[PDB]
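To start, the structure under review is shown below, and the notes come after it.
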Amino acid sequence: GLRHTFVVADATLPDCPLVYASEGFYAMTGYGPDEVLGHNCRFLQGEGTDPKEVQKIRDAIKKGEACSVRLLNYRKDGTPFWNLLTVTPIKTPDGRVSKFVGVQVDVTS
Ligand SMILES: *[C@@]12=NC3=[C]C([C])=C([C])[C]=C3N([C][C]([O])[C]([O])[C]([O])[C]OP([O])([O])=O)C1=NC(=O)[N]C2=O
């Protein structure tokens, strides 16, 4: 299939830090687990990232609904790539959101 990555965000903490990321996420972004785990994914953003699309993610996270946006992210070396982000809320049996899982595809073509 297509080349994608995978991360898990812990919604029980107020800012949804990352608790697990697939090896492709580390290889794609240039960042390692010692600089990714425990942080919000927004470190990938930079100057050309649209504050409108970023707002669609923030609202969906606060509302506990899924979202799919096209962002401009930056590797550790500062080079830009285009990220097709899709975040999905994972809820407990009582309806509360516990984790946020996101698939990231580099659609720079
Ligand atoms: C990021 N991937 C990513 C993966 C998951 C599972 C979640 C929940 C979020 C992301 N983001 C967005 C980021 O964490 C944050 O939610 C946004 O910056 C919007 O919130 P604020 O209020 O801080 O602006 C991802 N953002 C990226 O740029 N790249 C991803 O791969």
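Numbers in chain A track Swiss-Prot; the residues on display, in order, are 17-125.
Looking at the header, which is where the method is noted, we find X-ray crystallography, 3.0 Å.
Heads up, the Cβ atoms here are built off N, Cα and C, so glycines get one too.
What Swiss-Prot annotates here:
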| type | residues | note |
| --- | --- | --- |
| BINDING | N56, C57, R58, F59, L60, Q61, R74, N89, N99, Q120 | FMN binding site |
| MUTAGEN | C57 to A | No effect on blue light-induced kinase activity |
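Of the recorded residues, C57 (mutagenesis position) and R74 (FMN binding site) place their C-alpha atoms 12 Å from one another.
Counting every protein chain shown, 13 other Cβ atoms lie within 10 Å of the Cβ of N56 (FMN binding site). Within 10 Å of the Cβ of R58 (FMN binding site) there are 14 other Cβ atoms, across all protein chains. For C57 (mutagenesis position), other Cβ atoms within 10 Å of its Cβ number 24. In three-state terms derived from DSSP, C57 (mutagenesis position) belongs to a helical segment. Among the listed binding-site residues, namely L60, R74, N99, the Cβ with the most fellow Cβ atoms inside 10 Å is that of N99. Take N56, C57, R58, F59, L60, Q61, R74, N89, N99, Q120, the residues named in the record as contacts for FMN: the widest Cα to Cα gap among them comes to 16 Å.
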